[PDB]
Structures are given as C-alpha cells and as structure tokens.
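Asker: Sharing a structure with you now.
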Amino acid sequence: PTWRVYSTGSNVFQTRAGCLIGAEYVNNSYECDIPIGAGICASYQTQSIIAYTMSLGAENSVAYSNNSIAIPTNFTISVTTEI
Amino acid sequence: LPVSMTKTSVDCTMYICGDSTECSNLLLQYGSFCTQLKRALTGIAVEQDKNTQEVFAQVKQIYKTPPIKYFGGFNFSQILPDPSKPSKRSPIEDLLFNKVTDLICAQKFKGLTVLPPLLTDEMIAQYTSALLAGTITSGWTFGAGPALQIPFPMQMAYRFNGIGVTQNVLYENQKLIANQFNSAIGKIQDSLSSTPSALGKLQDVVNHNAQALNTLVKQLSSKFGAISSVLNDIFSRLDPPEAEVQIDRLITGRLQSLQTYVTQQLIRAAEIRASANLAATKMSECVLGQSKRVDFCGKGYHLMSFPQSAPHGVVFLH
Amino acid sequence: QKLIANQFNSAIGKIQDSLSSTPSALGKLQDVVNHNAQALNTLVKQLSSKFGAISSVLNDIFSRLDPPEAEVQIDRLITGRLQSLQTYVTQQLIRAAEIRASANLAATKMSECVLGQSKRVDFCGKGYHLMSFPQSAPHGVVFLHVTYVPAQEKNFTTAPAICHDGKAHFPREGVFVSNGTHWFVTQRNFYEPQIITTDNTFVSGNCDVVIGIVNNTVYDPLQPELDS
Ligand SMILES: *[C@@H]1O[C@H](CO)[C@@H](O[C@@H]2O[C@H](CO)[C@@H](O)[C@H](O)[C@H]2NC(C)=O)[C@H](O)[C@H]1NC(C)=O
Ligand SMILES: *[C@@H]1O[C@H](CO)[C@@H](O[C@@H]2O[C@H](CO)[C@@H](O)[C@H](O)[C@H]2NC(C)=O)[C@H](O)[C@H]1NC(C)=O
Ligand SMILES: *[C@@H]1O[C@H](CO)[C@@H](O[C@@H]2O[C@H](CO)[C@@H](O)[C@H](O)[C@H]2NC(C)=O)[C@H](O)[C@H]1NC(C)=O
Ligand SMILES: *[C@@H]1O[C@H](CO)[C@@H](O[C@@H]2O[C@H](CO)[C@@H](O)[C@H](O)[C@H]2NC(C)=O)[C@H](O)[C@H]1NC(C)=O
Ligand SMILES: *[C@@H]1O[C@H](CO)[C@@H](O[C@@H]2O[C@H](CO)[C@@H](O)[C@H](O)[C@H]2NC(C)=O)[C@H](O)[C@H]1NC(C)=O
Ligand SMILES: *[C@@H]1O[C@H](CO)[C@@H](O[C@@H]2O[C@H](CO)[C@@H](O)[C@H](O)[C@H]2NC(C)=O)[C@H](O)[C@H]1NC(C)=O
C-alpha cells in the first residue's frame, strides 16, 4: 500500500530466504535475537539494524595426550528452575 | 530418528480466488479464517526450528579434535569430519545425505510455498563434530560442567566398570577390542551403503508432506455442485443475482479443504515433536553419558554412542 | 559443611531475583492462558460474520422477508456458526493432548527427581543431581534442582597400572596420578591424594602385557607392624 523503500539508503542484501532492505551486513558473528533464515539473522546496535551469520559458540580445544588427566579441586552448588 | 518437518506457508487469496477481485471482495465477508490458518502454520514453522535447537544445540562450546589422531588403536575416521570436501562431512554423513532425496513451480503459482530452515546443514554438522570431539577427548565430563581430558583407553576402562567388568579385561585385550570396533564401523558403513530401505522414516515424512500438498492442489479442480471450476466463467456467464450462490459454494468447498490440510498438519507436527523429544533424550543420556536402562541405547550392555546428521533427522551409532 | 550451606543459601537467595528480574521466564503458562483467551475471543467475534447473508442479526432477517428467503439466510448462518464451533472443538482436543503429554512428563519428574535421586543425565538439571524441590504456579509446577558442578581443575600425569615385584596393580575405585615426582591414588571426581598400598589396589597378572605401565612401589601395612 504505497510505502516502497527504494534503495541505497536502506541497502540491499541477497540472502537465501529473500531480499532484505533496511539492514547492513556485518562480518562479525553474534548470538542473535531475530531469526531471518539460512543462518542469517538480525539485531539492533551500532543506531541501525544489522544482519549477520549467527555464531554457534566459542571455539575450545582440549589438550589431549596419551598420559594427561585433569582432576577437579573444588565444587559449586547450583540451583536451576524448570517450569 | 526424525527431528524436523518441512515448513510450509499458504496464501488464502491466491488459492481460493486467484486472479479475481470480486471474489476477494466476497471473501472479505466470511470472517477471520485466514488469520487462524496463517497463525497455525507459523506456529508449526517456529516449532520445527525449536525442535532442531533442542536436539542439537546442547553444548555451549565448539570443541576440536587434536591435530594428531591417535586414540589407542581406535580409528574414528569414518565418523570424524573430512577436510577435503567443502561440506566438511564424515563419510557416513555423505552416504546418508546422498541416500535421502516443475511440480514446485506449479505449487508455488497456487500460493503454496516452502520456507527455509534457520540452521543450515553445515551448522548441524559443526554441532555433531563438536559433540564427537567432546566425547572422544573428555568423556562424559563435558556434559556436567567443564571438559576434562582423559586418555581414551582409561575412558573405556571406566565404561567397562560401569557394566560390571573390571579394568584388567580391557587393559589385557586392547588390540582385540580395537580391531572389533574398527570392523564393526566398517560393516556399518557397508551395510548402510548397500541396503537402501534403512532410511525409510525420513523418506516417509517427505513423501507424506508432498502427497498432502498434491491433494490440496488437486482439490481446485472440483466443482462442489456449481456449474464450473473456474471463477471467471461463472462471473462472465451469469448475473450478480445468481453468481453469488455458485461463488459461495466454491468458496466454502475450498475453505473446507484448506482447513482439513491445516488440521492434518497439526497432528503430524505433534507426532514429529514427540519424535524430536525422544531424540533429545537419547542425545542427553546415550551420547553425553552411559545408560543403565535396558534396550534404550541399543541391544546389549551400553558402552557409548555417536551422533550423525541426516536430512530432517539424526542417526545414532550405539 | 559450612561452605556447602553458604553456597546453597546464596543460590536460593539469587533464584528469587532471577525469577523476578526476567519478565519472560514464565512464558509457557502465559502462552497457555493467552491461547485460551484468543480462541474464545475469536469464537465470539465470528458471530459478526455475514457468511453471504443479508445481515448478521437474525431478528431483522425474520422480520423483513418471507419464509422461503428467511429460510436460506438462516441456513447459511447456521452452517457457518456450526463450522466455527467444530473448529474450536478440534483445536481444543489437540491442545488437550499436548497438555496431557506435558503433565505426564511433570509427574515422571516429580516421581524421579523429588522422591529420589536420578542418574539420568540432563533430566533433573545440568550437572550431577542432588535433590529437587517443587513449587506450585498457576496452571503448572516449578522444580528447583540442586546440582554439583566441578570447578578449579588441575593437570596431572596418569598411568594405567603400577608394576611392582613383577606384578601389575590396578586401583579399586580411583585413578593413579603424579605431581612430577611421586605417585598417588585419588578418587575421580575430587582431588584427594593417598599413598598407594595393598588395601586400595588389586593385582592381576604380570606387567608385560599392559601398555603404559609405570614402575613404582606399593607400601604394605603389615611389614612395619611385624618389624616392630
Ligand atoms: C573452593 O571455592 C570456595 C568458593 O566457591 C572458596 O571459598 C572462598 O575463598 C575465598 C578466599 O579465601 C574467599 O574470599 C571467599 O569468600 C570464599 N567463598 C566462600 C563462599 O566462602 C574456597 O577457598 C575454595 N577452596 C579451595 C581449596 O580452593
Ligand atoms: C603417544 O602419542 C603419540 C602421538 O602424540 C604417538 O606417536 C605417534 O604419532 C603419530 C603422529 O603422526 C601418529 O600418527 C601415530 O598413530 C602415533 N603412534 C604410533 C605408534 O606411531 C604414540 O604412539 C603414543 N604412545 C603410545 C605408547 O602409543
Ligand atoms: C582408518 O580406516 C581407514 C579406512 O576407512 C583407513 O584408510 C585405508 O587405509 C588403507 C591402507 O591399508 C588403504 O588401502 C585404504 O584405501 C584406506 N581407505 C580410505 C577410505 O582412506 C585408515 O588407514 C585407518 N586408520 C589408520 C590409522 O590406519
Ligand atoms: C593443562 O595443560 C594444557 C596444555 O599444556 C593447558 O592448555 C594450554 O593452556 C594455555 C593457557 O595457559 C594456552 O595458552 C595453551 O594454548 C593451551 N594448550 C592447549 C594445547 O590447549 C591447560 O591450560 C592445562 N590445564 C590447566 C588447568 O592449567
Ligand atoms: C609432589 O608431592 C610430594 C608430596 O606432597 C612433595 O614432596 C613434599 O614436598 C614438600 C614441599 O617442599 C616437602 O616439604 C616435603 O618434605 C616433601 N615430602 C616428601 C615425602 O618428599 C613433592 O615436593 C611434590 N613435587 C612437586 C614437583 O610439587
Ligand atoms: C621398569 O622396571 C623393569 C625391571 O626393573 C625394567 O625392565 C628392565 O630394563 C632393563 C634396562 O635398563 C633391562 O636390562 C632388563 O632386562 C629389563 N628387565 C628386567 C627384569 O630387569 C624396565 O625398563 C623399567 N621401566 C619401564 C618403563 O618398564
């Protein structure tokens, strides 16, 4: 109903789910809020709306060896809710 | 185990009316059926992604296997990722993907579309690789807190104690156990490659969704008691006094058909949700730990389990 | 005891703030309430639909037309309203099935996590289960799970067995560790080193069949007593 967003100012992005107008692609990867699709999702922060590929989590590497073990020396008590 | 189902969206006006405007004007007078149908379909679509998150996104961190792959004689080559291929998938995963597979355009032109998933196949493969790395390098410690390294033969000794067998049985039979494990993995790969009916459940899900869509498309060729199955010929051949009856009857028939489609989809989604919940439970208790429950994680005394991803589902090697 | 008590009290203190601050922690029960309200409101609003009739009010239809036409108008309205009722009933049945599944899960959880201790992973919390407490919420239940989580881990060098006097020794219930110079036996979930003796080890075969065995000594409690 006559509200077309032309180009340029809102930018144009080609995702696998469609055409996105209003958000600027960034090369970073964040745990995102608003899912769009095909691994691309958007958020609000800069000031503007940004789209990015979601990050699954922090990379970790465990020091495996033939004769290496890791043993705890302390503990923590945790209380969690389930509804 | 199936996990997710195809996400579909339906456009009311293009299905019921098509390219007629007066039909739309009459359709405005029959309530808020379209809001209900669209809301239900959107709910199913969101639930599918929720199912996939519950089944696969269980580890906070993405673990990596060491550059040197020595694990006491166990091979693990057929389940770990292959860096040569761009998809970064294990051989078993490649067979599983290649074993499960104008009509789309015809369906699209009637208002029936398919939406893409939130998680691509690469991300699911990455999650499975993280789970495998954690279970090989750490054991069950990475599911109850921080990941602690432990040599693989000692992990197998602990898992042998878990089923009532002492450690010396493993430590004096290491090579035989390793050879049996390697032969079992090879036979699993060969049997999966040979028999094509092993993946029947996922294929059944896909076929059932496709058949439902085809039935919905074919319901547009029925007259429901009117004089023709096309709206333009009804409007161009009768006066508005009498065209209303025919248009009303066609609209009622098409609305009823689309309602039936929605109800069937809701029931199927409930069944798939049950399957996904079972898959999540299996991932928690067979992969992240050792299970004392009989026949839950295979036939015999459970030692361990390995996950793999398949189109719209998961495959557990027990 | 005192440290564990303080940790538990701190966790129970923080849980109330965690529930209060976040306004979307109780989304499931609110979703149930909203779904019922929406279904009822939609059923109410369907009464204003004409459904191809001259009007949505029956009295005017009866008061303005002859029986031959009033009949068809009211038949249209009756058919539409009955279809609406049937749709409502079917949706209610499906939602009832979902709620029954959730209630069965809740009953199983209260039987296995509250009335006992569960060895199932990730069933009564994230970590190692200790106990659980139930609380009642509008149209549902809230479980508070208490869990043991390890922390402050340390590296060590391990060995499958210890060879002494041409015999292989294995730990009964622990693991062999070394701090660089001496070897100890410790339980697998908490660091508590102890001297390797005959009481906490058992012998099985000679020490030329186990890969990775380590030379060391095993201290026999009887010899010092019989030597004194
Ligand atoms: C195990 O962890 C607890 C806390 O989780 C440690 O207790 C803390 O010790 C520091 C330093 O003495 C104090 O500042 C804190 O107030 C203590 N916390 C509590 C809750 O009392 C404890 O020292 C740790 N034990 C070891 C051996 O590292
Ligand atoms: C201890 O680990 C090392 C590797 O960290 C093993 O040495 C070999 O390392 C190469 C690396 O290219 C691997 O391909 C081999 O599989 C490893 N094993 C052998 C027998 O060559 C070493 O073997 C391990 N120690 C023992 C006793 O097995
Ligand atoms: C793990 O198994 C793979 C097979 O799945 C081994 O790779 C084979 O190695 C033999 C060498 O005798 C070749 O003839 C085959 O063509 C290889 N097959 C593939 C698919 O590469 C691999 O060597 C095994 N791991 C180790 C450490 O030996
Ligand atoms: C146990 O040893 C491993 C390897 O020696 C440690 O992992 C290293 O941690 C340092 C941080 O001080 C990193 O800079 C290295 O990159 C890590 N190496 C690897 C291979 O991951 C590990 O931190 C040690 N454990 C503890 C509790 O200190
Ligand atoms: C490994 O642990 C042993 C036992 O605790 C350590 O030996 C003791 O070290 C302390 C520290 O100076 C001395 O006061 C004791 O007299 C030692 N006892 C014995 C029986 O030797 C040893 O130093 C530790 N090694 C390392 C590298 O930390
Ligand atoms: C552990 O002890 C055994 C026996 O004390 C060692 O085996 C001997 O090694 C020497 C080499 O210095 C040979 O000359 C002997 O023939 C071996 N056998 C015996 C019975 O003495 C062994 O090397 C030690 N170390 C390990 C890692 O096993």
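Residue numbering for chain C follows Swiss-Prot; the residues present correspond to positions 920-1147, in that order.
This entry, so its header tells us, was determined using electron microscopy, 2.8 Å.
Cβ atoms here come from the backbone N, Cα and C positions, even for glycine.
For the natural variant C:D950 to N, the note given by Swiss-Prot reads: In strain: Delta/B.1.617.2, Mu/B.1.621. For the naturally occurring variant C:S982 to A, Swiss-Prot gives the following note: In strain: Alpha/B.1.1.7. Among the natural variants in Swiss-Prot, C:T1027 to I has the note: In strain: Gamma/P.1. The residue drawn here is the original one. Natural variation at this site is recorded by Swiss-Prot as C:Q1071 to H, annotated: In strain: Kappa/B.1.617.1. Among the sequence features in Swiss-Prot, the natural variant C:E1092 to K is noted as follows: In strain: Theta/P.3. Under the heading of natural variants, Swiss-Prot lists C:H1101 to Y and annotates it as follows: In strain: Theta/P.3. Listed in Swiss-Prot is the natural variant C:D1118 to H, annotated as follows: In strain: Alpha/B.1.1.7.
Provide an account of the burial state, proximal residues and distances for the features listed.
Answerer: A helical conformation is recorded for C:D950 (variant position) in the three-state DSSP classification. In sequence order, no residues are near C:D950 (variant position), counting only same-chain partners six or more apart with C-beta under 8 A.
Of all Cβ atoms in the shown protein chains, 9 besides its own fall within 10 Å of the Cβ of C:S982 (variant position).
Under the three-state DSSP scheme, C:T1027 (variant position) falls in the helix class. Taking Cβ-Cβ distances under 8 Å and a sequence separation of 6 or more, C:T1027 (variant position) has no neighbours in its chain.
Classification of C:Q1071 (variant position) by DSSP places it within a strand. All protein chains included, C:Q1071 (variant position) registers 11 other Cβ atoms within 10 Å of its own Cβ.
Listed in sequence order, the residues of the same chain lying 6 or more apart from C:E1092 (variant position) and placing their CB within less than 8 Å of its CB are C:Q1106, C:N1119.
Contacts of C:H1101 (variant position) defined by a Cβ separation under 8 A and a same-chain sequence distance of 6+ are given as none. C:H1101 (variant position) carries neither a helix nor a strand DSSP state and counts as coil.
Non-local contacts of C:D1118 (variant position) by the CB criterion (under 8 A, 6+ apart in sequence, same chain) comprise C:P1140.
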Asker: For chain A, give the subset of the variant positions C:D950, C:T1027, C:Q1071 whose C-beta is less than 8 angstroms from one of that chain's C-beta atoms, in sequence order, otherwise 'none'.
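Answerer: Cβ contacts with A, in sequence order: C:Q1071.
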Asker: For C:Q1071 (variant position) and C:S982 (variant position), what Cα-Cα distance in Å is obtained after rounding to a whole number?
Answerer: 85
